[PDB]
4 protein chains.
Amino acid sequence: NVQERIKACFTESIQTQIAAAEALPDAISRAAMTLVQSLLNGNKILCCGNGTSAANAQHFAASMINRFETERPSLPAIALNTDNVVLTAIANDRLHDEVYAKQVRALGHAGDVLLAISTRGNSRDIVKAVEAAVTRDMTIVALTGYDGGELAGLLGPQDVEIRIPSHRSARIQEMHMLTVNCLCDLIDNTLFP
Amino acid sequence: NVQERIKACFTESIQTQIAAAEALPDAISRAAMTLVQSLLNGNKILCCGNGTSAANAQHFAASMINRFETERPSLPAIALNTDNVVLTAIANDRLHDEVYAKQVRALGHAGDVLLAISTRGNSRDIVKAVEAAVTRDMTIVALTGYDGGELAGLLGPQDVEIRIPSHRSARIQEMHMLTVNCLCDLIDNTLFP
Amino acid sequence: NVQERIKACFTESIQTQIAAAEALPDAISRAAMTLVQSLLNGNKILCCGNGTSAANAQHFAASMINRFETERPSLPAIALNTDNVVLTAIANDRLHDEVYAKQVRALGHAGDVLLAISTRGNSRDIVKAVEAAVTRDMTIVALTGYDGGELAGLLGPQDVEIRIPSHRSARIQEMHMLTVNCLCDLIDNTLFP
Amino acid sequence: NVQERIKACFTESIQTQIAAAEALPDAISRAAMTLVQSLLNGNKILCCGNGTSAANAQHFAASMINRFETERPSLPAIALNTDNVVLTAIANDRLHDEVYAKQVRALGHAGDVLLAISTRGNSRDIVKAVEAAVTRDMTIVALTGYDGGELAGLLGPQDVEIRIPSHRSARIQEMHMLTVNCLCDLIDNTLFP
Ligand SMILES: [Cl-]
Ligand SMILES: [Cl-]
């Protein structure tokens, strides 16, 4: 009955992906257009997330800087959750909520995109990255789940939320990796048919 | 027809997950038992991977050290692909293939597990981590795809290969995240019902 | 007068290093003996720090795992401030003070050493790493400055504080890198004359 | 006579710092002016290094993004040796020498600075970061030792080499941390007297 639990886990995933295929392609499409437009304008994509969403952010970053599938030029994407010295320096001062906001304020240019990844969309550090990006006239592409959290409360007319239809963090994280992969596909197919 | 590409990408994923649910539960089961046994013996799990597989490794590590879902004690797992100072120091000497093997040799104890994650199973650095782990009398749980690569050539009777049935790296990486999530489920359900 | 400021900065450093050469060799000696003894017993060294002290920790870790100068076997040292996915997962749950304590609890064995590096010795996350290490019957080698902070309040008869005689963080950090280098020297000269 | 070795190590350091105070303030001055000018033009500083030089790079990055001493706005500096997922993805493709060059090509703008840190200045990955930065019309501030290596062979009229007068890597690394600290001092004193 280990085999049963494994079945259940696989099942729940498949059900989630089916529901996401029905609900998300318009949002994915919009996000992809935003990322493509920013990159075409010579802008870059700043990415942030915590935990597994940090891993997903780095996944995006690497797909852009190195490659997704096609040999093509390196594209400008930075994950803000990788420099442990920066992150812990800010935490050491007592500024845990500003770990990504400081980076966005120092590095963001108008026309850049903040790709913000969160399962619940509630963490204060991500909220603040988004609100410093808005300040900087960047557009937001948010990957979320549950009800979208504080994060979805922050998005304006130009911004895009991709809200996985799931109240389960593990499933949400899996859908975020797929979503990022569908985005890299679109981006490469568009910029380098 | 952006919506079509997105459909195709979602489709290919769902097809992969279905085929993995049919083919992998015995292997996942075996891996889970190995990880559980090692942890019960007071041992730890060393994890390594490159690129997105590095992200997947860290995902595992974090699920163990922090939590997967249930509040329970931190469990000992280390990703060997996180200390950038260590990794680049070894690359700076001209030892790129030893970046993980040195770590396994310094840190591994008999009875530990090396969770090795690779889409093709061919990278020399992962091959060598596995072969230093074998030396150290560790057991190997390999997450692979394609035909399993050099990596699958290295596994003995006690070791476990989880070979995603896919010749597509993006799909393989997605299945690796799911597999890790099904493993953390099993591990928690077993050790902390 | 840029050249003057540079002179002043160089001067202050030299003055600090002179004062540290007078005050610290007994402490450095003791620390070195502790690290050597633990390593001889088959134990490992866990390292933590924030910001520049995180960099100094990784410096130690790399000197052990890869090499300091002499080609010799990789030695077991881990910096707990490198896995960004682990660290941010714990911060994402609201447990910022436990980022290193969870790692020490999961990974530490009696007889291991925690090399704790802090300019003031006040950060709650480092305090707690030290107090979980004590629990685990590990010995502490603390690199500190100012008055040693909460950290120096935690050390027992077996533990070692190396307190740089400086109330200036930049100077303290420089002395920490030197101290780590003098330690790697001792360790190699002792274990591999 | 442990106390003697410690004395020797402290001595050699002090001798190095004295010789650097005599030889380097013009170069430090020039570098500081370059970094200040680039930052004034709205540009950013990309930093790279391997091993301990990676740690030194992150130290710089954190001093800029967070703070050096004075509370003041976050300044744009990025270390290219922190995203382990990016770095290992490129190493996984067989492109070890391009790990930083891809990042510089994707991210660099004319007028930016590449702060390149190396004890010998020979590693191919750093050589190539520098030569992609030159392509991108960035200025180079190189922190080196020994004879400056291939790296010093690459610098043009606008670029700055800070060559620590030492043929000893540990001493060189210590002087690099001091140099970075003297630079952050200058930068803050200039931009925010
Ligand atoms: Cl261990
Ligand atoms: Cl930029």
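Residue numbering: from 1, along the chain as shown.
Just so you know, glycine gets a Cβ as well, placed from its N, Cα and C.
Under the heading of mutagenesis, Swiss-Prot lists B:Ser53 to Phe (Swiss-Prot position 52) and annotates it as follows: Abolishes stimulation of DnaA-dependent DNA synthesis. A simple way to gauge crowding: the CB of B:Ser53 (mutagenesis position) has 28 other CB atoms within 10 angstroms, across all the protein chains here.
Under its mutagenesis annotations, Swiss-Prot gives B:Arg72 to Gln (Swiss-Prot position 71) the following note: Reduces affinity for DnaA. Strongly reduces DnaA-dependent DNA synthesis. Around B:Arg72 (mutagenesis position), the C-beta neighbours below 8 angstroms that are at least 6 residues distant in the chain are B:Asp188, B:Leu191, B:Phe192.
Under its mutagenesis entries, Swiss-Prot includes B:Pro73 to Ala or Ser (Swiss-Prot position 72) with the note: Strongly reduces affinity for DnaA. Reduces DnaA-dependent DNA synthesis. According to its DSSP assignment, B:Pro73 (mutagenesis position) is coil. Neighbour count (other Cβ atoms within 10 Å of the Cβ, all protein chains): 10 for B:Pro73 (mutagenesis position).
Among the mutagenesis experiments that Swiss-Prot reports, B:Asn84 to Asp (Swiss-Prot position 83) is described with the note: Abolishes association of homodimers into homotetramers. Reduces affinity for DnaA. Strongly reduces DnaA-dependent DNA synthesis. A simple way to gauge crowding: the CB of B:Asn84 (mutagenesis position) has 29 other CB atoms within 10 angstroms, across all the protein chains here.
Secondary structure at B:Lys102 (mutagenesis position), taken from DSSP and collapsed to helix, strand or coil, is helix. Within 10 Å of the C-beta of B:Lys102 (mutagenesis position) we count 24 further C-beta atoms, all protein chains included. Among the mutagenesis results in Swiss-Prot, B:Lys102 to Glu (Swiss-Prot position 101) has the note: Abolishes association of homodimers into homotetramers. Strongly reduces DnaA-dependent DNA synthesis. The residue drawn here is the original one.
Secondary structure at B:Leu191 (mutagenesis position), taken from DSSP and collapsed to helix, strand or coil, is helix. For the published mutagenesis B:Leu191 to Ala or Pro (Swiss-Prot position 190), Swiss-Prot gives the following note: Abolishes interaction with DnaA. Strongly reduces DnaA-dependent DNA synthesis.
In Swiss-Prot, a mutagenesis experiment is listed as B:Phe192 to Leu or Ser (Swiss-Prot position 191), annotated with the note Abolishes interaction with DnaA. Strongly reduces DnaA-dependent DNA synthesis. Within 10 Å of the C-beta of B:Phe192 (mutagenesis position) we count 11 further C-beta atoms, all protein chains included.
Each of the mutagenesis positions B:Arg72, B:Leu191, B:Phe192 was checked for a CB under 8 angstroms from a CB of chain C; none meets this. Here the candidates are the mutagenesis positions B:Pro73, B:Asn84, B:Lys102, and by Cα distance the one nearest B:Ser53 (mutagenesis position) turns out to be B:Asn84.
Less than 8 angstroms from a Cβ of chain D: among the mutagenesis positions B:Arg72, B:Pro73, B:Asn84, B:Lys102, B:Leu191, B:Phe192, that describes B:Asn84. There are 15 other CB atoms within 10 A of the CB of B:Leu191 (mutagenesis position), with all protein chains counted. Cα-Cα distance from B:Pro73 (mutagenesis position) to B:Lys102 (mutagenesis position): 29 Å (rounded to the nearest whole number).
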